[PDB]
Protein chains: 2
Amino acid sequence: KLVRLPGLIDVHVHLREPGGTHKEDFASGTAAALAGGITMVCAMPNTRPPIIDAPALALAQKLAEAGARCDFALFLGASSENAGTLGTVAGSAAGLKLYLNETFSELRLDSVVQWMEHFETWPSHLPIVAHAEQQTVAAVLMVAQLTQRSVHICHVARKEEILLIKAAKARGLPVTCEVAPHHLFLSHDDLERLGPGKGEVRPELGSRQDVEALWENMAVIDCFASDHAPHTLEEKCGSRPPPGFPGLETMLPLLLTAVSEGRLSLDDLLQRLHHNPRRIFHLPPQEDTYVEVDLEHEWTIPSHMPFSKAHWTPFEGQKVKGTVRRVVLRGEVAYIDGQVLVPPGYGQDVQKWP
Amino acid sequence: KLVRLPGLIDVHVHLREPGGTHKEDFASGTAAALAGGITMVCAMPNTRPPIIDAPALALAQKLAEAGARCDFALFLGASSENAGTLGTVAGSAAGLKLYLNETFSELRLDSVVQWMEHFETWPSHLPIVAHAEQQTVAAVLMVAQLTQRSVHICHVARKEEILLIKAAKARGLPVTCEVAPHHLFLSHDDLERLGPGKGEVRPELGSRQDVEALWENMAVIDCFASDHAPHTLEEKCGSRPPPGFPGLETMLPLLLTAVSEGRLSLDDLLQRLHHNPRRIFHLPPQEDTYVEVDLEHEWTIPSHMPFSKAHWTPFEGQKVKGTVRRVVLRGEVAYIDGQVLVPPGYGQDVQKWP
Ligand SMILES: NC(=O)N[C@@H](CC(=O)O)C(=O)O
Ligand SMILES: NC(=O)N[C@@H](CC(=O)O)C(=O)O
Ligand SMILES: [Zn+2]
Ligand SMILES: [Zn+2]
Ligand SMILES: [Zn+2]
Ligand SMILES: [Zn+2]
Ligand SMILES: [Zn+2]
Ligand SMILES: [Zn+2]
Ligand SMILES: [Zn+2]
Ligand SMILES: [Zn+2]
Ligand SMILES: [Zn+2]
Ligand SMILES: [Zn+2]
């Protein structure tokens, strides 16, 4: 017997188009999404060119409309030059992304004053999300309070971070957060297997105590989001490995495994991959859209999943229980048992919908 | 310039049919909902007969399908006899309502052991909501923990209650809650004007400190819900006044007034009248459904609103800013400037939808 889920939403993916299409493109990355039970993705702006102004957003919008197989929204990225320039296009984006630490991006902001300027100029009713690690979480929360608005923290990975967010929520501060599967299911213990190149990710893998703190504080986690960050094996295994893991095809199977073990409920999963993404990012429903999963199917993650061009995975060898059987998107069969059945371009920009 | 909102959801209404139809019926109560910008309502089970078994639910379902003008879900009610008997129909209901204090209902449970029995037998993935005042909030939270499941607290009205819920959320306990407009906008200060009959409501009106504590702790409030509880003026003004206020037609205008004063944002309103109702009660989207409001229109609440058969209101004389201009429900104009334009029976049981 299958179980039917609503269309799941991943609010943090890297689809690499424009400019990195050997790693992934809209067509391959959204095929990976559908195979992972994801029918809507929010794509990060750290592409080449980066999505930091109106002409780059327009280009990316057309590339996504032509290549995407599931529906999508595109983030804008904050830069050191573009505060106060995004107002006419802000509503067409998923939100504004701030890169506040070193990672795979050229968009790091060098002064908290630049963060303040973005918080003051971006429309106050639209989302701001931040790459903000360790003390940077506290710093960006301070900027949010000074400008009296909300903030969403991307890929929370550490005990320190989740406890800070917990303390802020207890004081009634408007903060939400997401956690990525690798920070729930991998730790320092896995770095020997992965090696130093494959193991490169930001935030870095945490200790067992970090992983246990995230699970213990599940009530504080508003969303799961993959931070699907594909790079080729050649890049991961080379002399200057970029940080990031592919994850669209493995996120839901890993989480279903945890559900099967009683670590969280199916409702907990649906709040974090459907309802809270909708409400934090104001994302629309998808009509006649659902995901059919088999909760009982046991399998072992192989050395690469079928669709991502990354052609590797850090979860190789993990035993999982649960699999995606069929996805229907807006009344068309989009995926069945390893075959994607909607073409590049089927997907639509959800921010253009009524 | 108007503003377009999604279809708002009221998870706590009394539509009085069957058995109290001089107070309200499905047709009049859903007309009141639409005029208040509400396109989906969850109707409480304290009718005559009360909705405490399968035959009563079947009757109510057909009466609602024939009379409702907006969409709906029907609660089941817990009784001293029906624990362990509702499993086949539980999924067809909005949830299970527990009456744990004295109020307008014959369904009070007389032993916490009966509460435990319901928490143990009702399907653990479906909603339980409770009328639970003062220490009863703590008691029902204890029962929820002992049975390791969630609970939703209806019409939170007191500083004591919101602070208890806040403490439980800080410990990661799965509790949500709602607040009704009269406990945000009326207090002991209004009892002289209302008088002792009209002023009868459960929970009773609080002190100014109770009202201020609810506002100060808005981050703890998951939903707004009217507890629309219509009774005629003759009943309210007579020798044994029943408790309750009508409220569908005044809820959104009162809350829009607060938005206009900066007391909360429009997003705060949409989380509490749309997104969190959806996610707590697993309620489906409504296609081609929206509510158009004028945020600038100033008016004074009259001695009765047009649609509720209660034909009175405790908010008479309050100045408000904001009004519902037009409602579209599933592609049909349902309401425009004081005229309902969909007939009794247009509304549907959302739990029968895919
Ligand atoms: N997380 C990573 O390690 N890499 C991400 C960037 C990011 O999310 O910081 C990427 O785009 O490769
Ligand atoms: N709240 C009230 O004062 N009355 C409600 C019952 C309830 O919500 O307890 C009613 O049904 O009249
Ligand atoms: Zn397209
Ligand atoms: Zn990041
Ligand atoms: Zn993110
Ligand atoms: Zn990222
Ligand atoms: Zn929204
Ligand atoms: Zn009908
Ligand atoms: Zn009640
Ligand atoms: Zn309620
Ligand atoms: Zn009630
Ligand atoms: Zn749901």
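We number chain A the same way Swiss-Prot does; the residues here are 1460-1813, in that order.
Per the header: X-ray crystallography, 1.5 Å.
Each Cβ is built from the backbone N, Cα and C atoms, and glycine gets one as well.
Taken from Swiss-Prot, the feature Zn(2+) 2 binding site applies to A:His1471, A:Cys1613, A:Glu1637. The secondary structure of A:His1471 (mutagenesis position), as reduced to three states from DSSP, is extended strand.
Swiss-Prot lists A:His1471, A:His1473, A:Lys1556, A:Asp1686 with the feature Zn(2+) 1 binding site. Sequence-distant neighbours of A:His1473 (mutagenesis position) (same chain, 6+ apart, CB under 8 A from its CB) are A:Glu1483, A:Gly1488, A:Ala1502, A:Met1503, A:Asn1505, A:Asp1686, A:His1687, A:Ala1688, A:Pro1689, A:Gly1703.
A 10 Å cutoff on Cβ-Cβ distances gives A:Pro1702 ((S)-dihydroorotate binding site) a total of 16 other Cβ atoms nearby, all chains included. The (S)-dihydroorotate binding site annotation in Swiss-Prot covers A:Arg1475, A:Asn1505, A:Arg1661, A:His1690, A:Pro1702.
Under a cutoff of 8 A between CB atoms, and with a sequence separation of 6+ in the same chain, the neighbours of A:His1614 (Zn(2+) 3 binding site) are A:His1471, A:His1590, A:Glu1637, A:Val1638, A:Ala1639, A:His1642, A:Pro1662, A:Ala1684, A:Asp1686. What Swiss-Prot lists as Zn(2+) 3 binding site is A:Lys1556, A:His1590, A:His1614.
In Swiss-Prot, the entry for mutagenesis A:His1471 to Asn states: Abolishes dihydroorotase activity. The structure shown retains the original residue.
In Swiss-Prot, the entry for mutagenesis A:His1471 to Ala states: No zinc-binding and no catalytic activity. The structure shown retains the original residue.
Per Swiss-Prot, mutagenesis A:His1473 to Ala is noted as: No zinc-binding and no catalytic activity.
For the recorded site, A:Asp1512 (mutagenesis position), the DSSP three-state label reads coil. For A:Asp1512 (mutagenesis position), the same-chain residues that are 6 or more apart in sequence and have a Cβ closer than 8 Å to its Cβ are A:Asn1541, A:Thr1544, A:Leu1545. Here the residue is the original one, while Swiss-Prot reports the published mutagenesis A:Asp1512 to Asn with the comment No change in catalytic activity.
Record note (Swiss-Prot), mutagenesis A:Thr1562 to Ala: Abolishes dihydroorotase activity. The unchanged residue is displayed. Neighbour count (other Cβ atoms within 10 Å of the Cβ, all protein chains): 19 for A:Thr1562 (mutagenesis position).
Where Swiss-Prot documents A:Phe1563 to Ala as a mutagenesis experiment, the accompanying text is: Abolishes dihydroorotase activity. Under the three-state DSSP scheme, A:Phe1563 (mutagenesis position) falls in the coil class. In the shown protein chains, 17 other C-beta atoms lie within 10 A of the C-beta of A:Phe1563 (mutagenesis position).
The mutagenesis experiment A:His1590 to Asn is recorded by Swiss-Prot, whose note states: No catalytic activity. Take the CB of A:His1590 (mutagenesis position) and look out to 10 A: across all protein chains shown you find 25 other CB atoms.
Listed in sequence order, the residues of the same chain lying 6 or more apart from A:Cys1613 (mutagenesis position) and placing their CB within less than 8 Å of its CB are A:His1471, A:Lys1556, A:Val1588, A:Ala1589, A:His1590, A:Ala1591, A:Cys1636, A:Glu1637, A:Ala1684, A:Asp1686. While the structure shown retains the original residue, Swiss-Prot records the mutagenesis experiment A:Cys1613 to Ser with this note: Reduces dihydroorotase activity.
For A:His1642 to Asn, Swiss-Prot lists a mutagenesis experiment annotated as follows: 11.5% of wild-type catalytic activity. Secondary structure at A:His1642 (mutagenesis position), taken from DSSP and collapsed to helix, strand or coil, is helix. Summarising the environment of A:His1642 (mutagenesis position), the number of other Cβ atoms within 10 Å of its Cβ, over all protein chains shown, is 23.
Under its mutagenesis entries, Swiss-Prot includes A:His1690 to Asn with the note: 3% of wild-type catalytic activity. The Cβ of A:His1690 (mutagenesis position) has 29 other Cβ atoms within 10 Å, all protein chains considered.
The Cβ neighbour count for A:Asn1505 ((S)-dihydroorotate binding site), using a 10 Å radius over every protein chain in view, is 23. Using a 10 Å Cα-Cα cut-off from A:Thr1562 (mutagenesis position), the binding-site residues that qualify among A:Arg1475, A:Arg1661, A:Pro1702 are A:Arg1661, A:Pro1702. Taking a Cβ distance under 6 Å to any atom of ligand 4 as the criterion, the recorded positions A:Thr1562, A:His1590, A:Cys1613, A:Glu1637, A:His1642, A:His1690 reduce to A:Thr1562, A:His1590, A:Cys1613. Of all Cβ atoms in the protein chains displayed, 26 besides its own lie within 10 Å of the Cβ of A:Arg1475 ((S)-dihydroorotate binding site). Fewest other C-beta atoms within 10 angstroms, among the binding-site residues A:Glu1637, A:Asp1686, are seen around A:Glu1637.
Rounded to a whole value, the Cα-Cα separation of A:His1690 (mutagenesis position) and A:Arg1661 ((S)-dihydroorotate binding site) is 13 Å.
Close contacts with ligand 1, defined as a Cβ under 6 Å from any of its atoms, occur at A:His1473 among the recorded positions A:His1471, A:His1473, A:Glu1637, A:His1642. When secondary structure is read from DSSP and collapsed to three states, A:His1690 (mutagenesis position) falls in the coil class.
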